[PDB]
Amino acid sequence: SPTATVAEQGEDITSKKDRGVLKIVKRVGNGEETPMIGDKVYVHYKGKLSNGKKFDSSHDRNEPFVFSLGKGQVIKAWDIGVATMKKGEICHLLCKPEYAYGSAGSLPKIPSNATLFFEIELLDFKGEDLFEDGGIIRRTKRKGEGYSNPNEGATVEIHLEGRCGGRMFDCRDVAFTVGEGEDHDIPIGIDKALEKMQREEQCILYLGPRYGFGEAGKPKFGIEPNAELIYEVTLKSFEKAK
């Protein structure tokens, strides 16, 4: 029985510790960092019911399954389970209905209140390409708490850390207006990325030359024209404009 090991020796990784999701590592991955919130992840999975029958796998699509993590584009068990994996790692998941499909189930193969089994391999994980151009890459350190997002003309209060290829140049808590980061010596990218950020959201930002300081560079910071920068943005508080 392949489901036996994860059912009896599986580590509970749920926040409530209700045994909703149980995990067993089959192959150890490589590296140190686990994929973050919003990060684009590439996987190969195999889903089996409590009776043993397979219902869904990425291999019969003949391609890797890809999604944004933490966004609820998959079942809750995946969002949590994969967020604990390393690159190249294979693991097993025993997921209670509360972290899967629940009392309603899924037509036509998943029954009501079904406990499920999953073997997922994390093939690769990449950052969140904020504008589908690779210009600004986001990797979220911490989830925010916001129903809304700062708009153009929104007054904001953020902590900001900026480095130039490994040399940090900017560190401060700034209060400014969205669209007008220029005045406070702030790249266009930050202002562009704030529009897709929540209250209390920490994230790391990889800026392309187009969203850095541009052909001008930044002399007071000692930054050459069209330089790639790395920022940590912490949106503390904001007020949207009319």
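Shown for chain A, in order and in Swiss-Prot numbering: 13-254.
Header says: X-ray crystallography, 4.0 Å.
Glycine residues also receive a Cβ, built from the backbone N, Cα and C atoms like all the rest.
In Swiss-Prot this protein carries:
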- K28 to Q: Mimics acetylation; impaired interaction with AKT1 and PHLPP1; when associated with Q-155 (MUTAGEN)
- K28 to R: Decreased acetylation; promotes interaction with AKT1 and PHLPP1; when associated with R-155 (MUTAGEN)
- 42-130: domain 'PPIase FKBP-type 1' (DOMAIN)
- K155 to Q: Mimics acetylation; impaired interaction with AKT1 and PHLPP1; when associated with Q-28 (MUTAGEN)
- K155 to R: Decreased acetylation; promotes interaction with AKT1 and PHLPP1; when associated with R-28 (MUTAGEN)
- 157-243: domain 'PPIase FKBP-type 2' (DOMAIN)
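All protein chains shown were included, and the count of other CB atoms within 10 Å of the CB of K28 (mutagenesis position) stands at 8. Counting every protein chain shown, the number of other Cβ atoms lying within 10 Å of the Cβ of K155 (mutagenesis position) is 15. The CA atom of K28 (mutagenesis position) is located 18 Å away from the CA atom of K155 (mutagenesis position). Secondary structure counts, DSSP: the domain 'PPIase FKBP-type 1' (42-130) has 14 helix, 30 strand, 45 coil.
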